[PDB]
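Visitor: What follows is a single structure, and I will ask about it in a moment.
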Amino acid sequence: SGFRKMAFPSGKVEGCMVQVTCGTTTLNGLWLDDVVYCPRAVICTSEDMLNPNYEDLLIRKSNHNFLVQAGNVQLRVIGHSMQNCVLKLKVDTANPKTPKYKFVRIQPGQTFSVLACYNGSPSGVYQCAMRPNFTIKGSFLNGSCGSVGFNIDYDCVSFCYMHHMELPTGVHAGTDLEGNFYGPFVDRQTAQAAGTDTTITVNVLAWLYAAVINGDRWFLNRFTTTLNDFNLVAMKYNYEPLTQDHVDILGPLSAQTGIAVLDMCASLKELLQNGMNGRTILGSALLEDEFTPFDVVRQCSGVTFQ
Amino acid sequence: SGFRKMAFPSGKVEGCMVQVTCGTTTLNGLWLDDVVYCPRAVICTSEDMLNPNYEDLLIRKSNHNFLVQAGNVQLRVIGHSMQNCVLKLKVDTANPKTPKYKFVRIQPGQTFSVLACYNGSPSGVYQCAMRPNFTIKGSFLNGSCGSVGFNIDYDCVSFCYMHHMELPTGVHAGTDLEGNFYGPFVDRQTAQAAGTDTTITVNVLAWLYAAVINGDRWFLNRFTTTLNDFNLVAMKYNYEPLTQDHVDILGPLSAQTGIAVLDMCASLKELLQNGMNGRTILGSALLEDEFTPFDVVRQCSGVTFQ
Amino acid sequence: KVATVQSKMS
Amino acid sequence: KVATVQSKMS
């Protein structure tokens, strides 16, 4: 029993983190086989940052302008290229700790583990959701650029995020591992702002199922609702509209608890209209939307505690 | 910027997790040098569990009754002994992945990272506080027994918790790594209950400082309070009394933000008396008490964003 | 209800 | 206020 924001074990990713320095700028890199992937911002100084012609800066660089440090060992860069907003630095040594891996791009509403890193040294791990506006509510300081986000399936690491920047609101933006940004953001220090965010409805429902699986039914009611009638309430409260696919994905949790999805939607409708009245759900006083249905199933018992 | 429940990178601990089987019971073990530490409950069957004479069961066992599996390799047990509620299984192979480590017992109110494990395979990592009543609000299923909690300082792993059991309220109880339980709990399946819990006051204040460091001052006020007057409010709301040592530990955070500790206490007094009025602090709608002053300093910027 | 020792017993 | 590229620049 219990329900926690749980990250994946980070060791497979720890074995791949390196430090990349070009001039007086340093950040983190990801060393897989004989390639080190890192944000192209490593080739910029502070004055370059308003108007960087990343291209123009890269042609003026050689292989030996890139210092890659893996623990106590310097790796020799033998080739470099830019792919969108990341650099690929070919080194002369393949990483003996390279896990089975994939480069995956995730959807808003999905979750992943972040290994926060500084000077190529891992410092912390935490669980994140990709917000509908393509930002993440992370915890990152200067030097974190190049830390990665990931999921692990069996023993395959699916890398999905490389960290680049912090927006004025204090949320964070980055790219997939081919250097393509999530959302309408660019790697320069300019006035950028995220679009208006919404709450991930299917995730809130999944979390409500988690609460019932952990023996808690206080928010339940005897009412039901149509999909269209629920979505009319969701739009009023800045919740994402619910689809039949979301109802389908919630099926397994619905069968485990015996609560029809549209019945849980009615419970959520009541919670949105009435608040919580001083009560809590799984230790929170607001509706949590950073757990996916997969996250709930993975962590909760397969039996509901009736 | 940002503030997350952050765990330590788990790789150093992942390299030490093994599976221990004795008969038809299996759980997790911690393999350091040539010793595997595991809960003595591994020698019990389901019927043994109401009234286990762990002693009586152990003398009827040999070394070859203990199967230790590290990944794909069986380790040969060459010696066994019981120390309080843990077993020490001497094996014929020292773990080449043994980190620098310590066995530390923590205080209620302190935090640590939990590596949840099943069949010797790590499955998730999350951050926990030891509650004042010596329980932890974890997330554990059958098979988790023997998962460990830890902190990392530089490159030393200070192991502080080995998981044993879940209480009827769904909270969790375990031992330090010498097998001595935290709190008045025993490793048998009987009606046990934790003492009444309280809120960790110094931690809530530390978290309020974190919020100010992240640019948020809405809960602040122009009032102050004496230590004794604050503690009279704390006792009313089931908060721990605050000590001068707690005020001293909060000093560095107080100097970084320019908010005197007793001034922040007055802010907390107001929050306890008025609630939050629909607002949030660092994304929570209740007062968070599972971050220590050390946790805040470790994660937040050294500069406050004024 | 009674405490559970969270091994895996068969 | 302006976005920050969270490298460590000197």
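In order, the residues displayed for chain B correspond to 3264-3569 in Swiss-Prot numbering, which applies throughout.
We read in the header that X-ray crystallography, 1.8 Å was used to get this structure.
Keep in mind that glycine also has a Cβ here, set from the backbone N, Cα and C atoms.
Got these off Swiss-Prot a minute ago, pasting:
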- B:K3353 to R: In strain: Beta/B.1.351 (VARIANT)
- B:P3395 to H: In strain: Omicron/BA.1, Omicron/BA.2, Omicron/BA.2.12.1, Omicron/BA.2.75, Omicron/BA.4, Omicron/BA.5, Omicron/BQ.1.1, Omicron/XBB.1.5, Omicron/EG.5.1 (VARIANT)
- B:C3408: active site, nucleophile (ACT_SITE)
- B:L3468 to V: In strain: Zeta/P.2 (VARIANT)
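In terms of burial and nearby residues, how do these features look in this structure?
Guide: DSSP assigns B:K3353 (variant position) to a strand. Counting Cβ atoms from all protein chains shown, B:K3353 (variant position) has 15 others lying within 10 Å of its own Cβ.
The Cβ of B:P3395 (variant position) lies under 8 Å from the Cβ of B:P3371, B:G3372, B:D3460, B:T3461, B:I3463, B:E3503, each of which sits 6+ residues away along the same chain.
B:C3408 (active site, nucleophile) falls outside any helix or strand according to DSSP and counts as coil. Non-local contacts of B:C3408 (active site, nucleophile) by the CB criterion (under 8 A, 6+ apart in sequence, same chain) comprise B:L3290, B:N3291, B:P3302, B:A3304, B:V3305, B:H3426, B:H3427, B:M3428.
Here the Cβ of B:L3468 (variant position) has 27 other Cβ atoms within 10 Å, regardless of which shown protein chain they belong to. According to DSSP, B:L3468 (variant position) is assigned to a helical segment.
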Visitor: Could you give the Cα-Cα distance between B:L3468 (variant position) and B:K3353 (variant position), in whole Å?
Guide: 45
Visitor: Listing the recorded positions B:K3353, B:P3395, B:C3408, B:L3468, which lie under 8 Å (Cβ to Cβ) from chain C?
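Guide: Cβ contacts with chain C under 8 Å: B:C3408.
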